[PDB]
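Peer 1: Below: one structure in structure tokens.
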Amino acid sequence: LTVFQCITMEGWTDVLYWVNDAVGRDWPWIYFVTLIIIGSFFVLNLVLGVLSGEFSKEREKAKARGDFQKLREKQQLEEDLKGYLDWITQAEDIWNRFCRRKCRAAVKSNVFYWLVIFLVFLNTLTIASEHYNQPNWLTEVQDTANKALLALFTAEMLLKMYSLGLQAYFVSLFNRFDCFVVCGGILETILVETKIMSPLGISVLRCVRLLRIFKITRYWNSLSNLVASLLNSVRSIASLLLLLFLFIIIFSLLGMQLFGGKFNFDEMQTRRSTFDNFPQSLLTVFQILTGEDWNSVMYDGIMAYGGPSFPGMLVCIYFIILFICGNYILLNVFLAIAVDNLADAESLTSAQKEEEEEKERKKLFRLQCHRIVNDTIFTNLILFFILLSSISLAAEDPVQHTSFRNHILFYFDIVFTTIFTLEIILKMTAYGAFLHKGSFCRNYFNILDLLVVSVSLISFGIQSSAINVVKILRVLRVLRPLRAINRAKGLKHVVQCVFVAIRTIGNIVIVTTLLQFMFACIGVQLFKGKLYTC
Amino acid sequence: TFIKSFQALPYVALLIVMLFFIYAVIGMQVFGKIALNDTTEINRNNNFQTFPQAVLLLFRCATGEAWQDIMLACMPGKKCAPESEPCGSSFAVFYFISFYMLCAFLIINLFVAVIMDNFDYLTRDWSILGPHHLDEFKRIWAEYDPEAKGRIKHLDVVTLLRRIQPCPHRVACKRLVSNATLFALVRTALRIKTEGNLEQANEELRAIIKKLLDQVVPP
Amino acid sequence: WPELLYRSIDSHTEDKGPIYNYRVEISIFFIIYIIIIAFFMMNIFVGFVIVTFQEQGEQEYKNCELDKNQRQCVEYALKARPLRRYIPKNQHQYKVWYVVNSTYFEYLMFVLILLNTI
Amino acid sequence: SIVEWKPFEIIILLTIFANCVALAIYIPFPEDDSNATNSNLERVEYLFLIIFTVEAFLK
Amino acid sequence: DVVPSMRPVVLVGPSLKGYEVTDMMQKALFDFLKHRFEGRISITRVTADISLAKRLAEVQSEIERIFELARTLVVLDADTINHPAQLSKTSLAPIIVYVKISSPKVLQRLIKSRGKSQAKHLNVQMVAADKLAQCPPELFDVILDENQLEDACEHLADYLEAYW
Ligand SMILES: CCCCCCCCCCCCCCCC
Ligand SMILES: CCCCCCCCCCCCCCCC
Ligand SMILES: CCCCCCCCCCCCCCCC
Ligand SMILES: [Ca+2]
Ligand SMILES: [Ca+2]
């Protein structure tokens, strides 16, 4: 039971510290660290591998099921409706209605698009400006800004409504969503004026304003393809989520019949995560699924069913099965949804975008007797010096101010500063020195060698000052190990591939950050200081 | 196979070690002198005093183990340890949040790199023949033949361990007639093409695909 | 998480202390946030990294050539190498070799180790 | 048998849903306590028993 | 045979000209033709038949008056040509344009918006689109694939630079 408690990583460190307090701190960390690494990380890696790889099988079968091919059919379909309805839009106008051409012209113009983006920025700044005890004037500023932005947004919304065909306008998903958010804003105005608004109303309506903040991220396609695939798969998404919801209901209704109201102990009732009533049994089951304080709930159940004994304490079966099935059933549903759909979504960025690109294409100092020698053995030698320099500061004593070892490490620092400035002197001989077409400024990694050396040197320059300036210099001097990157031939490949991965992740990470900001704004609206407790 | 993949991607592991090292050192100097005390996260068992302890604390934070309380422990205003002749910075929030994101990202990166490296086997229907079939064929032949003692020497059908997965319609006899045995099985177990010219067609393939002795391949 | 959830459920009014289970509907906010952000979006991170690495690995897709199974097989075309068996020559050696190498001996030794762990 | 041709399985699944609802309301009081609702859910359970056993007999 | 000093321009639309939608596919289109070919292009409006040409009474002078405008050194618009066959009966060295809807599923959506009177008359309209999906490239010279006007309009001008 305890080893299994460590594999799930929850309550891990508690048993490690309890053991350390019994058999000393020296060796015991080995056991639990190896337990975590081996058990948790290898099993997690293997389950991810055998799901993702398996998910590729069902993806391959799906491609025969026309799942992706049919998706492209609904994309070009709706796409061409606007383009052809544009003709009628441009043909219905060949009472005088010559201003229609001008109003439509601004709609596609960059001036109006960037103006509306800026208005959205003001909208998000106003709501994001929330604050616990707002200055009294800021409340009026926020309210009047909300009124103003509402008036404008509805004005240009109607402008697009009449400038473009109403049917064509409603065809687009984004325009329908914008109509939804503006209607929510109208509701905001009416409810606030009539004073019949309710906390659910303020919550969901601040939410609709924040939705209107989705007007940002419109040009980009990577999120758009994900959204399109998600909308296509909704009828498939709802099945998995319905199944998981049914499973949580079952494992909550079972906990009610097992631990229903048996969590009454003479100890102080901090058992908030209890099984008493169904609305809270769900929260406890959800907590177990994510596995935050799984230990606490399992221990409470064990104690409820007697103490540690054979007839009791068998309850561990329920918690173990719940946790295993959960973090397996959750893993299947969520990886399936985030791989099959995303893999399909990513293929739109490669299927329709790629061919369309083709369609457009189809439509169309001293320099003499220098010594660069010895730069071969010095490769490994500099590697070794970097390694030992890194090890140097690690062994430093942080807690002893008048340290018996800091002066020794100061000697090592002096020696290694000399050694690592030798190659700084050398680099002048090689092409560079910010001259000779700037061969030195074409490899910033080479420059980064000086920066760390400079800070190391700069530490001594102000060291004699005995002043607080040098305090940060020591902290920053830790950049030494990275020097190996520029001196390593594979580590460079690894770090560059990692940066490429980051650049790829950019879209998803920014979408997650924006949606998290949405939820932060809603949370500010709900709990703006209602958490204090004496 | 998973262990072998880990061998082939050591620099990602070295990168993770570099992250741990840099962050352990940074935590060593800023949050070094925090006063140890029970009833708080920074205690005798977690602290940035000795490098092993700093690495252990950062590992604890990596496993998502109440790292938020550690963060709140290192936020400023904390009494400094007696060794000082107060301590605690406001840099903690950025330190721990950045560490969590970066360590999670590199752990994900290592996991998916190994998944990429083992993708071939992790995505294998086990229906088409695989190297396991070749290994069991090698073992049965070794039982039939000790070290490097097979050139033709064949007059029996004891090599019937081949099950339904590659004498049905005597195709086995025809395949036997048509390292040489392994090559013939490979080219014909898949049944790539049947036009009476695969040997010629393959004879024009091994030349471009290859290097080593090809005076036995044609047979 | 649960500490925050059960401190927020007890949120009565601005600048006032908590009340036991005042509004337990608030859990909808935390439930939705949990599922969407954590589960959905971090799993999207993992799936997106998987897809990107799969795409990068298939850079040398070489669709003109045939399956990769033949690739592995022909790269193994240097197989059929000697394998160490060393059938004992001495008959006294041969008896112990046969009894040791029989599957019965292996099964028995597995039972021994299993009982040892028990 | 021909009754199964008549789609009563819809009403049977609505009955299963009704029973699923009739279990969230059942509050499990600590030690034998029971309010009024818990004293009518036994009767509702008897009804569900009868309908399910009739369906089992038919099928 | 002999060019009428010009290559007359016609457009059959994606389906019958008898309804509003087909004309509107070209009503604005013709506007840009003269607005970017000042003096280089001329347009004509007729309502009679031109298929019956021997290279009805109104047809006799119809071919001449077109040739009268062709001798000025031209775009024709009618309701007779629903297929290049309707114009293949005469050899006037013409240029003919075709509006294409690659997905007939779009036809209903376009029809479903203008009016419910002809909404049930889609079968009348769509069959021509089918009829406009058979002629090989030879009778399918001018191509209108892209959707909006600006991208499509640029592909009209390029074919007009064959001679001028
Ligand atoms: C899933 C692991 C546990 C399942 C079996 C229950 C274990 C019960 C045996 C341990 C208790 C023995 C008596 C202890 C007396 C203090
Ligand atoms: C299915 C995932 C878990 C969902 C947990 C939240 C369920 C709803 C709880 C609140 C129900 C109403 C409470 C009583 C009336 C205010
Ligand atoms: C599917 C809709 C109906 C779901 C509810 C069916 C059972 C309701 C009966 C029990 C309700 C409590 C009444 C107890 C007397 C105060
Ligand atoms: Ca925890
Ligand atoms: Ca966790």
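Quick note: numbers on chain E are straight from Swiss-Prot, i.e. 276-330, 351-368, 371-461, in order.
Per the header: electron microscopy, 3.5 Å.
Including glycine, each Cβ sits where the backbone N, Cα and C put it.
So Swiss-Prot lists the following for this protein:
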type	residues	note
MUTAGEN	E:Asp298 to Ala	Reduces binding to RRAD; when associated with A-374 and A-376
MUTAGEN	E:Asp374 to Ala	Reduces binding to RRAD; when associated with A-298 and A-376
MUTAGEN	E:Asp376 to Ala	Reduces binding to RRAD; when associated with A-298 and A-374
Peer 1: If you draw a 10 Å sphere around the Cβ of E:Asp376 (mutagenesis position), how many other Cβ atoms fall inside it, taking every protein chain shown into account?
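Peer 2: If we count other Cβ atoms within 10 Å of E:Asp376 (mutagenesis position), we arrive at 15.
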Peer 1: Roughly how many angstrom lie between the C-alpha atoms of E:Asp376 (mutagenesis position) and E:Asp298 (mutagenesis position)?
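Peer 2: With the alpha carbons as reference points, the distance is 10 Å.
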Peer 1: Looking only at DSSP and grouping its letters into three states, which state does E:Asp374 (mutagenesis position) belong to?
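Peer 2: Going by the DSSP assignment, E:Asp374 (mutagenesis position) belongs to neither helix nor strand, so it counts as coil.
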Peer 1: Show which residues of the chain containing E:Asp298 (mutagenesis position), separated from it by at least 6 in sequence, have their CB under 8 Å from its CB.
Peer 2: E:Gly288, E:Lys292
Peer 1: Give the subset of the mutagenesis positions E:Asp298, E:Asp374, E:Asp376 lying near ligand 4, defined as CB under 6 A from any of its atoms.
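Peer 2: Once distances to ligand 4 are taken from each Cβ, none falls under 6 Å.
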Peer 1: Counting only residues 6+ away in sequence within the same chain, which have a CB under 8 Å from the CB of E:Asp374 (mutagenesis position)?
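Peer 2: Once residues fewer than 6 apart are set aside, E:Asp374 (mutagenesis position) is near E:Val285, E:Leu286, E:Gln301, E:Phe305, E:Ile318, E:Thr319, E:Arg320, E:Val321.
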